[PDB]
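Chemist: Sharing a structure with you now.
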Amino acid sequence: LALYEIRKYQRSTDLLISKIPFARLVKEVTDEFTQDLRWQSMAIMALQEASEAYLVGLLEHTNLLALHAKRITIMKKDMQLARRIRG
DNA sequence: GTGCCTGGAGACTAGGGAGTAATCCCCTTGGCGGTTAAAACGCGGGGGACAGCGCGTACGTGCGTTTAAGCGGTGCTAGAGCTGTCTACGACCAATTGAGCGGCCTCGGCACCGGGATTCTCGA
């Protein structure tokens, strides 16, 4: 059952990652950088969408990097050289 | 569907950009020779690309379990507008000055060029 989840999560054009643990994470990083700040939920789902787009871009860049080095399972070095062509 | 508040539409008068005369004029585009360092043809090769095998392991997959965690309510709490009210607050045209450009003249280490001392050959 390899092609089942690829045709399921891609066609369903909604989100997949969590919201309230991501709210706890953004509260953690604002405790790291700032003083508590109130956060609009539209801003939290915008950060969620931007993180999702950045992650799917990084994984679709490492997809061909896996098959380039005669591999299928991606490695830790694949998330060390895909950043070189991402800044 | 119904609707009232307000940006949109628009002509008249000062008032500042546009492209057409005008002319330098500097940069460029085009070609002739030379000479030379780089581009091209070829040839043996060997070191690196590539197919295949050994393997083992660790993730593909499945199952018991917990584990937050999601959907719905609602008060608690504390952060986002809006109209008054008053203060600052940055610009406009003009005399005076200024300070960095147009074109000029002075140094100074780098590469080339000649003597003092040293070494090599012959002569005395």
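Here chain A follows Swiss-Prot for its numbers: 137-170, 174-226, in order, are the residues you see.
Looking at the header, which is where the method is noted, we find electron microscopy, 4.2 Å.
Just so you know, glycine gets a Cβ as well, placed from its N, Cα and C.
From Swiss-Prot, here are the annotated features:
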- A:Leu176 to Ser: In CSE4-102; impairs nuclear division by disrupting the core centromere structure; when associated with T-218 (MUTAGEN)
- A:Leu194 to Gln: In CSE4-111; impairs nuclear division by disrupting the core centromere structure (MUTAGEN)
- A:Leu197 to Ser: In CSE4-110; impairs nuclear division by disrupting the core centromere structure (MUTAGEN)
- A:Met218 to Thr: In CSE4-102; impairs nuclear division by disrupting the core centromere structure; when associated with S-176 (MUTAGEN)
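Each of these features: where is it, how hidden is it, and who are its neighbours?
Modeler: Taking a C-beta cut-off of under 8 angstroms and a sequence separation of 6 or more, A:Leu176 (mutagenesis position) has the following same-chain neighbours: A:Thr166, A:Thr170.
Sequence-distant contacts (6 or more apart, same chain, Cβ under 8 Å) of A:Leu194 (mutagenesis position) do not exist in this structure. In this structure, A:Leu194 (mutagenesis position) is part of a helix by DSSP.
DSSP assigns A:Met218 (mutagenesis position) to a helix in the three-state reduction.
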Chemist: Cα distance, A:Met218 (mutagenesis position) to A:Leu197 (mutagenesis position), nearest Å?
Modeler: 8
